[PDB]
Amino acid sequence: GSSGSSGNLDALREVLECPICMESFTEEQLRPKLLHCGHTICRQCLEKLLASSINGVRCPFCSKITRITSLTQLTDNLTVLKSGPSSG
Ligand SMILES: [Zn+2]
Ligand SMILES: [Zn+2]
């Protein structure tokens, strides 16, 4: 058993975490990727989608096919890795 923390606490605005799995963007594994739309998702989630897709990945948010054969092709999202937010 492991638990014990305070709830009803939400201050962070940035999306340092994935809007899907909600896991801290960790280069080691979960690498933050930016779609041609703007939304940021961890390569992990993007992979599950790309796998099937062939002519681009369909964003589960806006649904903007990301014509990219490789995970690096799309727009990189190092903003989450950078120290703090980029734009306020
Ligand atoms: Zn994810
Ligand atoms: Zn999107």
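Residue 1 is the first one shown; counting continues down the chain.
Here the Cβ of each residue, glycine as well, is placed from N, Cα and C on the backbone.
Swiss-Prot gives this note for the published mutagenesis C37 to S (Swiss-Prot position 39): Abolished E3 ubiquitin ligase activity and ability to activate ULK1. Impairs ATG7 ubiquitination. Within 10 Å of the C-beta of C37 (mutagenesis position) we count 15 further C-beta atoms, all protein chains included.
Here Swiss-Prot notes a mutagenesis experiment, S53 to A (Swiss-Prot position 55), with the remark: Increases the apoptotic cell death induced by glucose starvation. Counted within 10 Å of its Cβ, the other Cβ atoms near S53 (mutagenesis position) come to 15, all protein chains included.
In Swiss-Prot, a mutagenesis experiment is listed as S53 to D (Swiss-Prot position 55), annotated with the note Decreases the apoptotic cell death induced by glucose starvation.
Taking the C-alpha positions, the distance from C37 (mutagenesis position) to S53 (mutagenesis position) comes to 17 Å.
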